[PDB]
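Below: the structure, in structure tokens.
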Amino acid sequence: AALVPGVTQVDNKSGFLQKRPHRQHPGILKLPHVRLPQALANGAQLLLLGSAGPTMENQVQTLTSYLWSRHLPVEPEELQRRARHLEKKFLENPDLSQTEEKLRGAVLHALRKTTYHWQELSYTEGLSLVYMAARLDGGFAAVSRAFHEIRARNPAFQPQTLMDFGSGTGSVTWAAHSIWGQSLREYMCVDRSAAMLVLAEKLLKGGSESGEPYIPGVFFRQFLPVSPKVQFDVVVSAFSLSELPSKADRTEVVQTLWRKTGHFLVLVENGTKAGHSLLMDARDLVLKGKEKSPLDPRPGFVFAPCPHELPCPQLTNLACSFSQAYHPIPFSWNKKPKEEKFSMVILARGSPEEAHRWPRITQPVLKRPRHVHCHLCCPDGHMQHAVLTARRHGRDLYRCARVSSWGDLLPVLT
Amino acid sequence: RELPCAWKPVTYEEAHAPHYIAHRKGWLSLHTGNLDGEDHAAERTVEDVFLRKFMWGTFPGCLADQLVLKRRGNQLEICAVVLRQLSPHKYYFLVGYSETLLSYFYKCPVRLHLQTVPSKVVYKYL
Amino acid sequence: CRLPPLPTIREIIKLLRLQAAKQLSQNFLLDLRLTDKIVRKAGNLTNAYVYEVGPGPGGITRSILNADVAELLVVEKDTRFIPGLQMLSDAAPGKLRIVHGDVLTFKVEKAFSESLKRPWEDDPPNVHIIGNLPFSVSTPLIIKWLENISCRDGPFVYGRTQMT
RNA sequence: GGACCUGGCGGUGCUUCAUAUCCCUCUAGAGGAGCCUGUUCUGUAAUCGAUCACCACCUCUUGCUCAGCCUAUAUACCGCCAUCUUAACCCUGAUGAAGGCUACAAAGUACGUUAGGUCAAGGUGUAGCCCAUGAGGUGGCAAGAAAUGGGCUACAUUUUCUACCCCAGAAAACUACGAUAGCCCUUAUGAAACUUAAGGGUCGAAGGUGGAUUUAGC
Ligand SMILES: C[S@@+](CC[C@H](N)C(=O)[O-])C[C@H]1O[C@@H](n2cnc3c(N)ncnc32)[C@H](O)[C@@H]1O
Ligand code: SF4
Ligand SMILES: [Mg+2]
């Protein structure tokens, strides 16, 4: 509990209260509506000029819904447990107490239900175009929010090396140039699908197979470089680890990315239970280092969004996601601004900068007459459902909560 | 064990779709309210909804197929299709009960026309 | 020292604007391990001044740069690899001097400082030439450099410069 | 190691063409005004937010009634929607992998899922504050500018007014055309009309045909 009525008070460092209004209190991390660069927008529209009819709207909606509702691959352990349970249940039933071979077939038939069919998506040129038109803006917005976290809290950071695993459309590269464009000199992009590499190159050349790149220093690769010697300043993986077919692949990929991380490792996934579980698996992997004597001996910690390194309090049943609003790319079906729901985790080398860490709001703040509802993940490792009022917590605390929003930090001490 | 190893009867009413109501199906409720110039359509609809809920709750698991609610004058005829699972004495008890209760709730001479079938009369498998 | 990745074959094809693997008309050593073997066979280059020729993608360039050379002079004839070599130069500040021109015609006697010129009778004068060039141009160069040794001019104004 | 079989080539190029959408052509509009929207930036102690809400100040107190609260929770169920998953026979090759057609015919025939939304209480619960998430009062708060995204009137002569419903008379580019622009007043409906709608008067603004692109069509 980071909020005890009457005890906890605002942390006034740099005199923000006296020298600044409350809407610009340090814990504000809200990003305005995200608009894509004109270059990327024109390139995407030019590349989809060939075929942007009614079929494309249906395909985009279907693909987006399929990606959003897709579950993690079911490992053999849970399938074995389910099979044993259903086998016992069928043995109990006199009608279904058939022979073993017949029984096993019925259990398999019922397991075809109550389980998710995970299928690898083979992204060809057509499916690459559909995924582009369906997720370019959303990925850009999510990655922009993730990077804005780092800047807003650490504006002295001037990266020179970026790597992107599962770089499908170049969204991470575009955001990184839009943000740290004056210090980055190389953009390593990795993708097993050749069609996406071609599409990203074409987009970077203004939607034309021949042109001059908007962003200099981009490298495109199909295989993940595996070597601890080459260490990047920032490593990013956006909506990529969910494509891997098994937990072992996620384990090895996350270990490699952490080994090749210099300052920051950013993981971004859909804001569902599956993505949250995947990101917590990656978090527990990185935090609980198992390498006996790695080349880089620096420790790691969670820079965002968690104010602690304990197991997540929401991983039992619930999730933890954030929202970023953005202006969708102009199309025959994109009119109104949208909201992207995504889960994120940033792991940084070294140790926490100070001990005055602040709670994170993990849910929309609800404003009501003379009180505010905030769901706060405390640095002690617990959630707190807080109703802030001026009389109980103080005028400054109440006003700071009044101006705060989803994904902000509440500046409290003791 | 591992993933690649792994990798409904309907009655005539149920089988046909809503775009066949005047082509293959008919209307379960039949009354003059919806005709041009006639009034009290909403009252008839509310009465119909209550009738269906009550009849399904007073004959649980007995109704094989949907009710047919007919209206002639102030008469109210509930032509129902039920099963032969319940005892006939209980059927007679419930028939008298429902007739009297609905007659006194709607202030009209209600009447009930059970038709028992051995089992659900399936048309297709969807 | 953090260096950019070695270009792959596909990047080379796109850089040469060939769009195919059949009009390459060149052979590239894109294994840093063999290049490190070569530079190992070139001797001990610590605090040495190297004059490299025919870098191309730059595997030999990277291998020499990992060794603690004092300054590495590159002569490249293609403008299309100068961007990659400039990125390498940015990665290693002050140890890479890229020059556009022919290796048959470049004048090395002015390239390095005059304090390295050691007498002929002494040991090799702390300057080294390393080269993985096309076989159609490596023979005129060795003939020319043999003539220079006979006259003790050109790259051998510094003394008995070793070649690899 | 020799010979052979099925292949796959997520294959690579060329000649022909059906080559429909999309091009081009044709026509029709629109794109430049004056209404709105959504965003951003700037600025506010505060919200250009639907009496209520917000900001700055104060007051009340066991009170209304063992009070009171349009508070949270469907991330409690239920339900209403929405997302995703759910062959046989007969011949040939020595009875090898394997293969099987000729028409004036030569073996071929047959329910679960969801940090989903929706209590702008469909219902049943669960928690919150209860000298303040309750009840009052006094002031203030009724922002400013671009942009880009798109639903919105005419620019006049094949025009406008009158008669008429197609054989008429006038006016015509500065007393020309045009406003669903502004202001005032009447009527309608309602307890209530700056609120909403309609009519009359006032007014007679831009507009002078708008390129790239670009919107439609059989
Ligand atoms: C669908 S994209 C996700 C969006 C993308 N990260 C972005 O920035 O918008 C993920 C990509 O990762 C690539 N990928 C999946 N598994 C991989 C693997 N094992 N090795 C290399 N790339 C892989 C796929 O080709 C896929 O295109
Ligand atoms: S901030 Fe807290 S609730 Fe959210 S993901 Fe991190 S540990 Fe979990
Ligand atoms: Mg107001």
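Following Swiss-Prot, chain C residues are numbered 10-173, in order.
For this deposited structure, the header notes the method as electron microscopy, 3.0 Å.
Just so you know, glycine gets a Cβ as well, placed from its N, Cα and C.
As written in Swiss-Prot, here are the features:
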BINDING   C:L38, C:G63, C:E85, C:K86, C:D111, C:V112, C:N141  S-adenosyl-L-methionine binding site
MUTAGEN   C:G65 to A  Abolishes methyltransferase activity, DNA-binding and SAM-binding. Does not abolish transcription activator function
MUTAGEN   C:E85 to A  Inhibits rRNA (adenine-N6,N6-)-dimethyltransferase activity
MUTAGEN   C:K86 to A  Inhibits rRNA (adenine-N6,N6-)-dimethyltransferase activity
MUTAGEN   C:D111 to A  Inhibits rRNA (adenine-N6,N6-)-dimethyltransferase activity
MUTAGEN   C:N141 to A  Does not affect SAM-binding, DNA-binding nor transcription activator function
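Taking a C-beta cut-off of under 8 angstroms and a sequence separation of 6 or more, C:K86 (mutagenesis position) has the following same-chain neighbours: C:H109, C:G110, C:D111, C:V112. Same-chain residues at least 6 positions away in sequence with a Cβ under 8 Å from that of C:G65 (mutagenesis position) are, in sequence order, C:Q35, C:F37, C:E85, C:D87, C:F90, C:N141. With respect to Cβ neighbours within 10 Å, the binding-site residues C:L38, C:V112 differ, and C:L38 shows the lowest count. Under a cutoff of 8 A between CB atoms, and with a sequence separation of 6+ in the same chain, the neighbours of C:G63 (S-adenosyl-L-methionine binding site) are C:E85, C:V112, C:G140, C:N141, C:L142, C:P143, C:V146.
Of all the Cβ atoms in the protein chains shown, 23 others lie within 10 Å of the Cβ of C:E85 (mutagenesis position).
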